[PDB]
Protein chains: 2
Amino acid sequence: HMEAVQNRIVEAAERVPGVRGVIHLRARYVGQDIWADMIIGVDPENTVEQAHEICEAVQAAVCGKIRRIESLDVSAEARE
Amino acid sequence: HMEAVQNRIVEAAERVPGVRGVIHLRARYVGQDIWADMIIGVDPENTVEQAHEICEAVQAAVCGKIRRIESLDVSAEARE
């Protein structure tokens with residue numbers, strides 16, 4: 001069900017260089033498709049540009065691995 | 001559906017050191033669970049012991065990644 005998909009999303013995101021955990025993930029079904037919004041932790045000393053790059057890389061990785069996701073927004077917050 | 005799960009099984013198996021493609025995969029639902037049997041290609045010059053190790057590693061990798069699989073047999077054949 002949903003929990004299995006959420007596990008996969010978290011595991012996929014964590015394997016992306018520069019992710020320091022998944023801080024938040026909201027996933028919902030729109031029909032058979034998942035729409036999700038996520039916040040990742042990142043090094044506080046990364047630049048804003050780097051954090052944007054990490055978010056883009058997470059979006060690509062997660063959407064590539066979990067084919068039912070049809071919308072994924074990823075934002076970042078500083079995390080030790 | 002099934003095709004999405006089969007894609008995941010093949011992709012997981014291919015990422016295991018020493019797999020030279022998935023030659024065969026039969027997957028079936030027993031209730032909500034998947035039972036599967038797979039043949040991987042391996043280097044003809046690997047030993048029988050090494051081929052057994054690769055099969056064990058595929059079983060572990062695939063079962064670890066695809067939680068609905070409750071039975072997976074993996075065998076090997078020589079592949080160029």
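The first residue you see is number 1, and the count goes up from there.
Note: Cβ is positioned from N, Cα and C throughout, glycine not excepted.
Among the sequence features in Swiss-Prot, the mutagenesis site B:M38 to P (Swiss-Prot position 250) is noted as follows: Severely impaired magnetic response, cells make very few, small magnetite particles, less MamB and MamM protein accumulate. CTD no longer dimerizes, CTD has cannot fold properly and is unstable. When secondary structure is read from DSSP and collapsed to three states, B:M38 (mutagenesis position) falls in the strand class.
One mutagenesis experiment catalogued in Swiss-Prot, B:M38 to L (Swiss-Prot position 250), is accompanied by this note: CTD behaves like wild-type. Cβ-based neighbour count (10 Å, all protein chains) for B:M38 (mutagenesis position) stands at 22.
Listed in Swiss-Prot is the mutagenesis experiment B:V48 to P (Swiss-Prot position 260), annotated as follows: CTD dimerizes, binds fewer cations. Loss of magnetic response, still stabilizes MamB. Within 10 Å of the Cβ of B:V48 (mutagenesis position) there are 9 other Cβ atoms, across all protein chains.
For the mutagenesis result B:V48 to G (Swiss-Prot position 260), the note given in Swiss-Prot is Nearly wild-type magnetic response.
The annotation that Swiss-Prot gives for the mutagenesis experiment B:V48 to R (Swiss-Prot position 260) reads: Loss of magnetic response, still stabilizes MamB, CTD dimerizes, binds cations, dimer interface is tighter and twisted.
For the recorded site, B:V48 (mutagenesis position), the DSSP three-state label reads helix. Quoted from Swiss-Prot for the published mutagenesis B:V48 to W (Swiss-Prot position 260): Significantly reduced magnetic response, many fewer, much smaller magnetite crystals formed, still stabilizes MamB, CTD dimerizes, binds fewer cations.
Taken from Swiss-Prot, the feature Fe cation 2 binding site applies to B:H52. Residue density at B:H52 (Fe cation 2 binding site): 15 other Cβ atoms are found within 10 A of its Cβ, drawing on all protein chains shown.
For the published mutagenesis B:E77 to A (Swiss-Prot position 289), Swiss-Prot gives the following note: Nearly wild-type magnetic response, fewer magnetite crystals of normal size and shape. Counted within 10 Å of its Cβ, the other Cβ atoms near B:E77 (mutagenesis position) come to 14, all protein chains included.
Among the features that Swiss-Prot reports, Fe cation 3 binding site is placed at B:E77.
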